[PDB]
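All remarks here apply to the structure that follows.
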Amino acid sequence: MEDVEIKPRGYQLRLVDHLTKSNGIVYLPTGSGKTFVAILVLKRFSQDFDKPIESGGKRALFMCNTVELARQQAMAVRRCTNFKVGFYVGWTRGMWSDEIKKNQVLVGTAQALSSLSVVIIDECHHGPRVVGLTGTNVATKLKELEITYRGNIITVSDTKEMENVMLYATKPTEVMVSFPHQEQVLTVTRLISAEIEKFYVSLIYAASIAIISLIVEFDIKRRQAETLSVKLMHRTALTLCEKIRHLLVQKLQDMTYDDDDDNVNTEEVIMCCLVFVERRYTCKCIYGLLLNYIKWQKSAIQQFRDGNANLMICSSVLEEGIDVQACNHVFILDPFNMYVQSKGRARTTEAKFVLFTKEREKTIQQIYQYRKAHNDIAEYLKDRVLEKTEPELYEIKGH
RNA sequence: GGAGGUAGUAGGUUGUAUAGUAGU
RNA sequence: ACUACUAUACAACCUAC
């Protein structure tokens, strides 16, 4: 219930007040101080169940599939607290030992294990005091209750006392409907399809992955050729051929890599913010053409979160546990399901958001925008006391 | 590395429901 | 009413991407 650096918000302090001596999942939106409220309850954790006693202690652990989030939460969040912090990624017996009491709070990947009374599970909804982390109506309520039963969860932290601090810190993303009519160019359609048909008919796991990567790149460049003729067509073809040729040196792959580069370039010769797409070649072509015409992971992240990069391309695995500073908006090309998943990474200062693309319109309105019925299902599960949760977990423990 | 999980699509099988046709 | 075939929808399992 304490504060690491910034003053704790009223919504984050009320949600972590009942989690001191209790155990349960805590869900907070980006920009609302999620990780800030995590160190809050963690400060009162080791200061109660562990301290004053030196012998008995609780080592906070973090289980996440992303290796970049291990040192992340262990520096701007865990290290800011008065308690010790540490990061271990790919022995762990020295940091988890209660005798030395060195680096209590830890973070890493791939998870005596019962010696720690405080345990945290990051992204546990996709599957001692256990604390979880998360972002039809009968199917959603049954899945959330089953995860909270075996996952050792009772009280769910949410906005109750003050609901104004929720939308104030995290601004709602504006939904902008954009339906471009450019998809597949009918003019000279057999010329662009000749290279994709010749590459697919030229074909174990290495040969199939190279053919699937060229087919996915040609399909992404086909829709990008309608918007920009020679911009994204020559950029995606040259980057895909150079990456396959520089990955390995072989006489069999040299004929397919050299021929795909010369044929695609000759046929296509005729003429801060966040982004998510399946192919990174289309995002690099749009950012490269806009900035020209009027070991690498450390240098790229240094120029991204600092504000020097106006465009950032992420992936499906990189869409969670991210931090963006001065984000103008978030766009998606070809990637309430993905809505809150992509926007849940980081918070943007501007509430306006656009999506690059007959389609959607009333069709996407019924499928998406499920937060209306999801609000009643999430509120009913978070308001359940420990009486109904105990009987559900005890009866299902035999399975 | 390795690997599992998640999500979508396609195919096959099984169960249920509905509609149509045929037989008793 | 029962049986068989076909089509659609839902659920489960397996395989592939």
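Along the chain as shown, residues are numbered 1 onward.
Header entry for method reads electron microscopy, 6.8 Å.
Note that Cβ sites are derived from N, Cα and C of the backbone, with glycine treated the same way.
Same-chain residues at least 6 positions away in sequence with a Cβ under 8 Å from that of A:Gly31 (ATP binding site) are, in sequence order, A:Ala169, A:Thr170, A:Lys171, A:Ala346, A:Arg347. Annotation comment: Swiss-Prot describes A:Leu28, A:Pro29, A:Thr30, A:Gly31, A:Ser32, A:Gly33, A:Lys34, A:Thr35 as ATP binding site.
DSSP gives A:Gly135 (mutagenesis position) a coil state; it is part of no helix or strand. Under its mutagenesis entries, Swiss-Prot includes A:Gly135 to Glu (Swiss-Prot position 173) with the note: Decreased production of siRNAs from dsRNA precursors.
Counting Cβ atoms from all protein chains shown, A:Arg235 (mutagenesis position) has 21 others lying within 10 Å of its own Cβ. Experimental mutagenesis at this site is recorded by Swiss-Prot as A:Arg235 to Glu (Swiss-Prot position 324), annotated: Decreased binding to r2d2.
According to its DSSP assignment, A:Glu242 (mutagenesis position) is helical. The note that Swiss-Prot attaches to the published mutagenesis A:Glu242 to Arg (Swiss-Prot position 331) is: Decreased binding to r2d2.
Same-chain residues at least 6 positions away in sequence with a Cβ under 8 Å from that of A:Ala351 (mutagenesis position) are, in sequence order, A:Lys171, A:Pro172, A:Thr173, A:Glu174. A mutagenesis experiment is reported in Swiss-Prot for this position, A:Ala351 to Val (Swiss-Prot position 500), and the note states: Increased viral replication of the Sindbis virus (SINV).
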Residues that sit under 8 angstroms from A:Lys34 (ATP binding site) by C-beta distance, when 6+ apart in the chain:
A:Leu28
Check the deposited model and tell me the whole-number distance in Å separating the CA atoms of A:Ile294 and A:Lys295, where 31 residues are unmodelled.
31
Using other CB atoms within 10 angstroms as the count, which residue among the recorded positions A:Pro29, A:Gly33, A:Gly135 scores least?
A:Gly135
For ATP, what surrounds A:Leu28, A:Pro29, A:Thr30, A:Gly31, A:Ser32, A:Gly33, A:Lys34, A:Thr35 with a Cβ no more than 8 Å from their Cβ centroid?
A:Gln12, A:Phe36, A:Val37, A:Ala169, A:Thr170, A:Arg347
A:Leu28, A:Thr30, A:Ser32, A:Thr35, A:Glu242: which of these recorded positions has the highest Cβ count within 10 Å of its own Cβ?
A:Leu28
Rank aside, I only need the closest one: which of the mutagenesis positions A:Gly135, A:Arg235, A:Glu242 has its C-alpha nearest to that of A:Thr30 (ATP binding site)?
A:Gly135
